[PDB]
Amino acid sequence: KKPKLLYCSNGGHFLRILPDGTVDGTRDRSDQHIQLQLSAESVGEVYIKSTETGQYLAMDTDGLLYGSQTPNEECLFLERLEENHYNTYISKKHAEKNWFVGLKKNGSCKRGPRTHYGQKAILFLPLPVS
Ligand SMILES: O=C(O)[C@@H]1O[C@@H](O[C@H]2[C@H](O)[C@@H](NS(=O)(=O)O)[C@@H](O[C@H]3[C@H](O)[C@@H](OS(=O)(=O)O)[C@H](O[C@H]4[C@H](O)[C@@H](NS(=O)(=O)O)[C@@H](O[C@H]5[C@H](O)[C@@H](OS(=O)(=O)O)[C@H](O[C@H]6[C@H](O)[C@@H](NS(=O)(=O)O)[C@@H](O)O[C@@H]6COS(=O)(=O)O)O[C@H]5C(=O)O)O[C@@H]4COS(=O)(=O)O)O[C@H]3C(=O)O)O[C@@H]2COS(=O)(=O)O)[C@H](OS(=O)(=O)O)[C@@H](O)[C@@H]1O
């Protein structure tokens, strides 16, 4: 649990949270906002924070991901390992809606209600930073 990169296979991107709270993905290994710290706030729960800006990955009430300055309830995710050995993170708040953290092929954040268990857009591979 050192700063990791959240690599999404659908499109091959690095999930990232911009200074202005925008969350999306990118292919530049040199991006200053792709370094995330993953705090485990319980047995299968986690917090994902932009070390570069302090912001925490959070999903609003409509499934849109954004960067929150404080770590509220909307910032927890149930980190799960899947079949092909990837990690998928589903919003704990909306767990019942099956809303995950995901990236579209073109690297733009994939809306929570547009994601679903099984989709390749929800697969992330933590890679080592620096
Ligand atoms: O009716 C209207 O007027 C409109 O209503 C809504 O629009 C509808 C579409 O009209 C409708 N078309 S359909 O006629 O019903 O088919 C439908 O489009 C869906 C279709 O699934 C599909 O359509 S199409 O290809 O025929 O055009 C297409 O799929 C997109 C994905 O959405 C996109 N996801 S991404 O994550 O953003 O990139 C992307 O998928 C990639 C990914 O790599 C991966 O997807 S995902 O699992 O991560 O989601 C997946 O990978 C597959 C791989 O392709 C596959 N290869 S093989 O060919 O099977 O061998 C294999 O390797 O497996 C993997 C993994 O699979 S799995 O195990 O995870 O399942 O798929 C690929 C991929 O296909 O490329 O790209 C595809 C293709 O798109 S592209 O543009 O052709 O490149 O579009 C979606 C879509 O959501 O748009 O449904 C929409 C939405 O309807 S809804 O409203 O009911 O949701 C729409 O409504 S509105 O609400 O937006 O207003 C309005 O546009 C119109 O009003």
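Residue numbering for chain A follows Swiss-Prot; the residues present correspond to positions 24-153, in that order.
Technique stated in the header: X-ray crystallography, 3.0 Å.
From the backbone N, Cα and C atoms, a Cβ is placed for every residue, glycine too.
Here the Cβ of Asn33 (mutagenesis position) has 19 other Cβ atoms within 10 Å, regardless of which shown protein chain they belong to. Among the mutagenesis results in Swiss-Prot, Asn33 to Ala has the note: No effect on integrin-binding. The residue drawn here is the original one.
What Swiss-Prot records for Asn33 is heparin binding site, and it gives experimental evidence as the kind of evidence.
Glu102 to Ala appears in Swiss-Prot as a published mutagenesis result, with the remark: No effect on integrin-binding. No effect on integrin- and heparin-binding, loss of FGFR1-binding, defective in inducing FGF1 signaling, cell proliferation and cell migration; when associated with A-109 and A-110. The Cβ neighbour count for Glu102 (mutagenesis position), using a 10 Å radius over every protein chain in view, is 19. In the three-state DSSP classification, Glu102 (mutagenesis position) falls within a strand.
Residues near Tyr109 (mutagenesis position) in space but far in sequence (CB under 8 A, at least 6 apart, same chain), listed by position: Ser32, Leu146, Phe147, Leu148. Here the residue is the original one, but Swiss-Prot notes a mutagenesis experiment at this spot, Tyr109 to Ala: No effect on integrin- and heparin-binding, loss of FGFR1-binding, defective in inducing FGF1 signaling, cell proliferation and cell migration; when associated with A-102 and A-110.
In Swiss-Prot, a published mutagenesis experiment is listed as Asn110 to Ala, annotated No effect on integrin-binding. No effect on integrin- and heparin-binding, loss of FGFR1-binding, defective in inducing FGF1 signaling, cell proliferation and cell migration; when associated with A-102 and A-109. Look at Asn110 (mutagenesis position): DSSP puts it in a strand. Long-range Cβ neighbours of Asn110 (mutagenesis position) (same chain, at least 6 residues apart, Cβ-Cβ under 8 Å): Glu102, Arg103, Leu104, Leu146, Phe147, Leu148, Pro149.
Where Swiss-Prot documents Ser114 to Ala as a mutagenesis experiment, the accompanying text is: Decrease in LRRC59-binding.
Under the DSSP three-state reduction, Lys127 (mutagenesis position) is assigned to coil, being neither helix nor strand. Here the Cβ of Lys127 (mutagenesis position) has 18 other Cβ atoms within 10 Å, regardless of which shown protein chain they belong to. Experimental mutagenesis is annotated in Swiss-Prot for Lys127 to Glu, with the remark: Reduced integrin-binding; when associated with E-128. Defective in integrin-, heparin- and FGFR1-binding, and defective in inducing FGF1 signaling, cell proliferation and cell migration; when associated with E-128; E-133 and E-134.
Over all protein chains present, the Cβ of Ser131 (mutagenesis position) has 13 other Cβ atoms lying within 10 Å. Looking at Swiss-Prot, the entry for mutagenesis of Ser131 to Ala says: Decrease in LRRC59-binding.
In three-state terms derived from DSSP, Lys133 (mutagenesis position) belongs to neither a helical nor a strand segment and is classed as coil. Taking a C-beta cut-off of under 8 Å and a sequence gap of six or more, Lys133 (mutagenesis position) has these contacts in its own chain: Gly125, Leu126, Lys127, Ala144. For the mutagenesis result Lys133 to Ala, the note given in Swiss-Prot is Loss of LRRC59-binding.
For the mutagenesis of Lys133 to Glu, Swiss-Prot gives this note: Loss of CSNK2A-, CSNK2B- and LRRC59-binding. Reduced integrin-binding; when associated with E-134. Defective in integrin-, heparin- and FGFR1-binding, and defective in inducing FGF1 signaling, cell proliferation and cell migration; when associated with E-128; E-133 and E-134. The structure shown keeps the original residue.
Here Swiss-Prot notes a mutagenesis experiment, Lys133 to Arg, with the remark: No effect on LRRC59-binding.
A mutagenesis experiment is reported in Swiss-Prot for this position, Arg134 to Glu, and the note states: Reduced integrin-binding; when associated with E-133. Defective in integrin-, heparin- and FGFR1-binding, and defective in inducing FGF1 signaling, cell proliferation and cell migration; when associated with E-127; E-128 and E-133. Around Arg134 (mutagenesis position), taking its Cβ as the centre, 15 other Cβ atoms fall within 10 Å, counting all chains.
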Length of the line joining the Cα atoms of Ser114 (mutagenesis position) and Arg134 (mutagenesis position), in Å: 12
Rounded to the nearest Å - Cα separation of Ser131 (mutagenesis position) and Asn33 (mutagenesis position): 11
